[PDB]
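J.: Here it is, the structure, as structure tokens.
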Amino acid sequence: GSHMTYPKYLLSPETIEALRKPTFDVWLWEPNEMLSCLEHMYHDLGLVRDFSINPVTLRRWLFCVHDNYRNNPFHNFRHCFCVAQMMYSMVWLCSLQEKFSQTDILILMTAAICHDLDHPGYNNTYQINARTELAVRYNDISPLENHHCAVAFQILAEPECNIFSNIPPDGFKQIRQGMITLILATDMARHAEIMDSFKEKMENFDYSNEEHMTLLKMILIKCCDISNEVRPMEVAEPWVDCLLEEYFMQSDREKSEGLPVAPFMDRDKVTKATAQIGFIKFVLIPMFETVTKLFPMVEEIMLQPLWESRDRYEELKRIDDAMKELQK
Ligand SMILES: Nc1nc2c(ncn2[C@@H]2O[C@@H]3COP(=O)(O)O[C@H]3[C@H]2O)c(=O)[nH]1
Ligand SMILES: [Mg+2]
Ligand SMILES: [Mn+2]
């Protein structure tokens, strides 16, 4: 309803409102628009207010985080924007502010933004098997994730980027610990371990028990990370071709360098459909089923799109298969 046009990085009222929901079209926007969005999130969640974040530093820091993501097909700035924007969505969808402190929100949000810093676009198995410098550096223990985390704090140690410069040190120590746990929790090698620890607490969940809360925070960041398929089908789908783009780059290389190839990155055997049916049925549906025991509104906003996406890929596979029966 506006009297004149604004530049793009002046988000409109429509965009700001849309940003609260997981229907948001994470493809519409260029990096500067995404930066303004992340910025708005910090103000709107009251984090600028409650941690005295100098607002120019907030901007400088985000631009700096941006600079430290690489131009990978999948593990890129736009992916961290998805993860952060889904977390933002979740704060509203689950009323996380009723249950969590502002320090906990700061952790969730900053860990979402930082959780894949400087990802080289080849996973931990490649690093370990190739004996990369990262694998040697981190002794084969969640090397990518430990690195993302280290880069996060290197950025924050530069004073012009230090969004925590006005938090007292006890606060800093606490945010740092949370963020480390959360970013490390994103390594999928630990998925069943973390899911088991959570389910065990979920036998008698207790919002006043820090250990219960830490596990909830780890499940929350894990949901957000692997949440592409929760989004509308037109927004979700292009991500799968990016993921395969990386997975196939890795397996080419592995083949070429004599290293073990994983069959789920095997060009000859893998399909969008075959990639997503299992990942939806046996990773995403069940994780969100348990979150849903705490947050039942999660069913309708997030389990439904997943059921729909599983059903669609199942159809797709039926036709892809028909189609390779014209071949070979
Ligand atoms: N098959 C499939 N795997 C995914 C999908 N989304 C995330 N993953 C995997 O989950 C991993 C989680 O952390 P990263 O974001 O470091 O790398 C991710 C992918 O390997 C998806 O939509 N489909
Ligand atoms: Mg990761
Ligand atoms: Mn990620």
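Numbers run from 1 along the shown chain.
Structure determined by X-ray crystallography, 2.7 Å.
Note: Cβ is positioned from N, Cα and C throughout, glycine not excepted.
Swiss-Prot lists these features:
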type: MUTAGEN; residues: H75 to A (Swiss-Prot position 312); note: Completely abolishes catalytic activity
type: BINDING; residues: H75, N76, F77, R78, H79, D116, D225, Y247, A275, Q276; note: 3',5'-cyclic GMP binding site
type: ACT_SITE; residues: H75; note: active site, proton donor
type: BINDING; residues: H79, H115, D116, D225; note: Zn(2+) binding site
type: BINDING; residues: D116; note: Mg(2+) binding site
type: MUTAGEN; residues: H119 to A (Swiss-Prot position 356); note: Reduces catalytic activity, but has no effect on substrate affinity
type: MUTAGEN; residues: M188 to A (Swiss-Prot position 425); note: Induces a 2 fold change in inhibitory sensitivity by BAY-73-9961
type: MUTAGEN; residues: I226 to A (Swiss-Prot position 463); note: Induces a 6-9 fold change in inhibitory sensitivity by BAY-73-9961
type: MUTAGEN; residues: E229 to A (Swiss-Prot position 466); note: Decreased affinity and catalytic activity for cGMP and cAMP
type: MUTAGEN; residues: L243 to A (Swiss-Prot position 480); note: Induces a 6-9 fold change in inhibitory sensitivity by BAY-73-9961
type: MUTAGEN; residues: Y247 to A (Swiss-Prot position 484); note: Induces a 6-9 fold change in inhibitory sensitivity by BAY-73-9961
type: MUTAGEN; residues: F264 to A (Swiss-Prot position 501); note: Induces a 2 fold change in inhibitory sensitivity by BAY-73-9961
type: MUTAGEN; residues: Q276 to E (Swiss-Prot position 513); note: 2 fold decreased affinity and catalytic activity for cGMP. 8 fold decreased catalytic activity for cAMP without affecting the affinity for cAMP
type: MUTAGEN; residues: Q276 to A (Swiss-Prot position 513); note: Induces a dramatic change in inhibitory sensitivity by BAY-73-9961
type: MUTAGEN; residues: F279 to A (Swiss-Prot position 516); note: Induces a dramatic change in inhibitory sensitivity by BAY-73-9961
J.: Including all protein chains displayed, how many Cβ atoms other than that of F77 (3',5'-cyclic GMP binding site) lie within 10 Å of its Cβ?
T.: 20
J.: Within the set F77, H115, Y247, which recorded positions show a CB-to-ligand 1 distance under 6 A?
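T.: Checked recorded positions vs ligand 1; nothing flagged, none.
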J.: Which of the recorded positions listed here (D116, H119, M188, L243) have a Cα atom within 10 Å of the Cα of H79 (3',5'-cyclic GMP binding site)?
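T.: For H79 (3',5'-cyclic GMP binding site), the recorded positions whose Cα atoms are within 10 Å come to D116.
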J.: In the structure shown, which of the mutagenesis positions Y247, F264, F279 has the fewest other Cβ atoms within 10 Å?
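T.: Among the mutagenesis positions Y247, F264, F279, the sparsest Cβ neighbourhood within 10 Å belongs to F264.
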J.: Of these recorded positions, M188, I226, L243, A275, which scores lowest on Cβ atoms within 10 Å?
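T.: Counting other Cβ atoms within 10 Å of each of the recorded positions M188, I226, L243, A275 gives the minimum at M188.
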J.: Note down the number of other Cβ atoms within 10 Å of the Cβ of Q276 (mutagenesis position), including every protein chain shown.
T.: 25
J.: Using the Cβ centroid of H79, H115, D116, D225 as the reference point for the Zn(2+) site, which residues of the same chain not in that list have Cβ within 8 Å?
T.: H75, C80, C82, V83, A112, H119, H148, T186
